[PDB]
Amino acid sequence: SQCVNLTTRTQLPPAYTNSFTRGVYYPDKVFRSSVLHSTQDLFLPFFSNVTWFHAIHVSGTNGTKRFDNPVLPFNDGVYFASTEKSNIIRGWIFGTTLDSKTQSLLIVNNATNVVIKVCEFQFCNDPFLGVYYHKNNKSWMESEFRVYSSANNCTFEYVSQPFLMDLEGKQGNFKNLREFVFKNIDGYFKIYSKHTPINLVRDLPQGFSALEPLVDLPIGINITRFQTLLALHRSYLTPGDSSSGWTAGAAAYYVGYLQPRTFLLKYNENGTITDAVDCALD
Amino acid sequence: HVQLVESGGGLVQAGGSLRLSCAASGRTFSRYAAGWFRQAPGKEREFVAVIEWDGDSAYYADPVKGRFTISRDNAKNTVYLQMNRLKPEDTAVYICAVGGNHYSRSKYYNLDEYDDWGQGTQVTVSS
Amino acid sequence: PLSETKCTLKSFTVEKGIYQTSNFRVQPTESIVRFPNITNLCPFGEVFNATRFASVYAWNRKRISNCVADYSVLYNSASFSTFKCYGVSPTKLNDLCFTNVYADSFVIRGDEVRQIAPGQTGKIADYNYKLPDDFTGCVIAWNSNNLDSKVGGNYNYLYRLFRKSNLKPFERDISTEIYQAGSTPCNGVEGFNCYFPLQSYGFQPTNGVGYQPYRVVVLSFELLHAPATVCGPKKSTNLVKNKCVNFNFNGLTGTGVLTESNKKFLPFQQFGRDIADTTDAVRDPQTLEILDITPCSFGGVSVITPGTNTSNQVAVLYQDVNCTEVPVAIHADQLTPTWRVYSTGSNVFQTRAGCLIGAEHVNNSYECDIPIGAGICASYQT
């Protein structure tokens, strides 16, 4: 849990991609049947340039060693598209100064349950989580937690019931996509989530999906920056004998910024959103 | 140190009106509910009045019910007791106390439920 | 209704035809209010029935948030000797919400409960616990001699009497530093002008009321710019259906008739509107179902009558209403042998334009005399 600087970081120019029609969520908790409605709110613009962050470490000749945990400003709203196979992406942290001076928020899956805390944390420069593949047990266990060092002066706390999942690294294309929308409006932290089974590696497929409001956090603190807590498997125990090392499984994510815009949302007879059209598109 | 000072007392003619002012100096005057009590020679000590921080609801004893008025001023950190239609039987020493808000009727007769104790002022009626 | 027609037309002679006179509406019976089931009670039971109690120098602080504060469960017991509150009266603390609650609990002497009064300065009111300049809670205390007193006594409870200066508010200073004076500073020992701040309590049945141990819990409500999380309980009445009423569902106020529907709302959706941006369906907060809101019945009142010269027989037409709400929608309260006879009877006929009372339905067809709507005509002649 100690704060240690992460060395052997390879600089690589930022990459951007197209968000297409993704990022549409329910503006409120109203029900409409085969109704078109114009809502002015913080929405992700269609076909916007969303920043792409990679997480991979080849070993043949490139020496990529991609591991991004940046300091992205929160702004009005955040859209996060996380594609993975074996729950490589572990959580997020938000805050203004990301220290004990101001108030900070954390959400993370601890490989047993999802936990949401609002504590005056002591986040390091590159907080992360690790998973160890012990050969004796022939299983993957989570025994690495170095996100922070202290949680003094804490107000909110939430721990869900224990879950269960497989941490074994899968080989092939991505098989899981999670879309999240974070808003900090009127002293209310609103989170919209959506899940999708997928089979691909890049260039997100054409289609439409609606992000259902998962949880609401009644925290009136100010959020201006955020970082992503990513998991990786140590490469020094099994795949190495020279010195200490670590590698990251094949994963990537996309970050986009919400904008105040008017969107035309269509609701079918089942009450869900079928398609959306942004007036400021063309 | 919430120092309590009493003023406005003395000797007044019968049939007039009187105003007793109790000023409390301190940083927690608003947290105090103001109680007023009386003491006269040859008579047992009896509760007189009590007023809360806001002053909307106040409680007075049955013998002094509907005869005297109580008011507060947080800006001036002062409490005022107005005596109207004064009688010679009211010649006594009045004491103001600050601290704690009470809702039990039987607990208003105890002076041990207040933070600081003052000195009081003497009120006399001349016939 | 001939009289109403004459009053509306301002003429004692009424020509043959139909005339609209007034309007009728349906009022809510008393009220309806509903709210989600209360299943997030604050953990006040643990504090109420705590097995172990903390000493004054280690007075215990508890955070309370995101739960409903139902103080009635302890208020109805009335087993607490001291039930003093400040900021909000105990009988009216339900109708306001706070974002956090501090619960400071300890065990002191019986006569020292007044030392926990807000704003007091003293040996115990300054050197053991301190409070800010504003309070919105209670200082509750009760006797604890039944459990805290045992044969042989106890010496695990300590109180502070000597210290350099007053404690900072909302601080628990757990220190054993020996107080020193400038006249004769010991500087390392416990000599003159140097004594241990903490002394042990004396627990024994022979102790008086003042010396009897008392459990004191002080609760402080607080609200900030952040959204409130500790709200008082809200009572929800029984849900009625097929009856006009003024309903309050999760703070949404409407008036109408709640009827069972078959709409399949989303799990996160609470209510649902229509194209005209008006509330249409509501999900019951307690149990999961969808109820549509019919905006009452109401409508216009039209009088069907021939010319006054021909006769005085009249008929009553109600617009956009079934032939079941007529005796209730502001009726059966007028003069009996005139208006009450035109609200019920065997002459009640149901038409597409509404309900008609005072005319007989005949299968035969004749030339139209008094049109009503949707191919309906009333004629005085048999």
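Numbering, chain A: per Swiss-Prot, residues 13-294 in sequence.
Quick reminder: no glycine exception, Cβ is built from N, Cα and C everywhere.
For the published mutagenesis A:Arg190 to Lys, Swiss-Prot gives the following note: Partial loss of biliverdin affinity. The C-beta environment of A:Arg190 (mutagenesis position), restricted to residues of the same chain at least 6 apart in sequence and closer than 8 Å, consists of A:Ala93, A:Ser94, A:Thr95, A:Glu96, A:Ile101, A:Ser205, A:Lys206, A:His207, A:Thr208.
Quoting Swiss-Prot on the natural variant A:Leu18 to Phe: In strain: Beta/B.1.351, Gamma/P.1, 19B/501Y. Around the Cβ of A:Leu18 (variant position), a 10 Å sphere holds 13 further Cβ atoms from the protein chains shown.
According to Swiss-Prot, the natural variant A:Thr19 to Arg carries the annotation: In strain: Delta/B.1.617.2, Omicron/BA.2, Omicron/BA.2.12.1, Omicron/BA.2.75, Omicron/BA.4, Omicron/BA.5. According to DSSP, A:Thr19 (variant position) sits in a coil region rather than a helix or strand. Long-range Cβ neighbours of A:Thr19 (variant position) (same chain, at least 6 residues apart, Cβ-Cβ under 8 Å): none.
Per Swiss-Prot, natural variant A:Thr76 to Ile is noted as: In strain: Lambda/C.37. Cβ contacts within 10 Å of A:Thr76 (variant position), excluding its own Cβ and spanning all protein chains shown: 14. Reduced to three states, the DSSP call for A:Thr76 (variant position) is coil.
Here the residue is the original one, while Swiss-Prot reports the natural variant A:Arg102 to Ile with the comment In strain: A23.1. DSSP assigns A:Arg102 (variant position) to a strand in the three-state reduction. Within the same chain, residues at least 6 positions away in sequence whose Cβ sits under 8 Å from that of A:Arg102 (variant position) are A:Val120, A:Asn121, A:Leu141, A:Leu241, A:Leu242, A:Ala243.
According to Swiss-Prot, the naturally occurring change A:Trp152 to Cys is described as follows: In strain: Epsilon/B.1.427/B.1.429; when coupled with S13I induces resistance to NTD antibodies by changing disulfid bond in positions 15-136 to 136-152. Residue density at A:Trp152 (variant position): 16 other Cβ atoms are found within 10 A of its Cβ, drawing on all protein chains shown.
According to Swiss-Prot, the naturally occurring change A:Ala222 to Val is described as follows: In strain: 20A.EU1. Long-range Cβ neighbours of A:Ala222 (variant position) (same chain, at least 6 residues apart, Cβ-Cβ under 8 Å): A:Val36, A:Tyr37, A:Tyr38, A:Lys206, A:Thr284, A:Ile285.
Around the Cβ of A:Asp253 (variant position), a 10 Å sphere holds 7 further Cβ atoms from the protein chains shown. A coil conformation is recorded for A:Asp253 (variant position) in the three-state DSSP classification, outside any helix or strand. According to Swiss-Prot, the natural variant A:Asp253 to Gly carries the annotation: In strain: Iota/B.1.526.
Here Swiss-Prot notes a natural variant, A:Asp253 to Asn, with the remark: In strain: Lambda/C.37.
Separating the Cα atoms of A:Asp253 (variant position) and A:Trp152 (variant position) is a whole-number distance of 20 Å. Separating the Cα atoms of A:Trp152 (variant position) and A:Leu18 (variant position) is a whole-number distance of 23 Å. Here the Cα atom of A:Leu18 (variant position) is found 15 Å from that of A:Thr76 (variant position).
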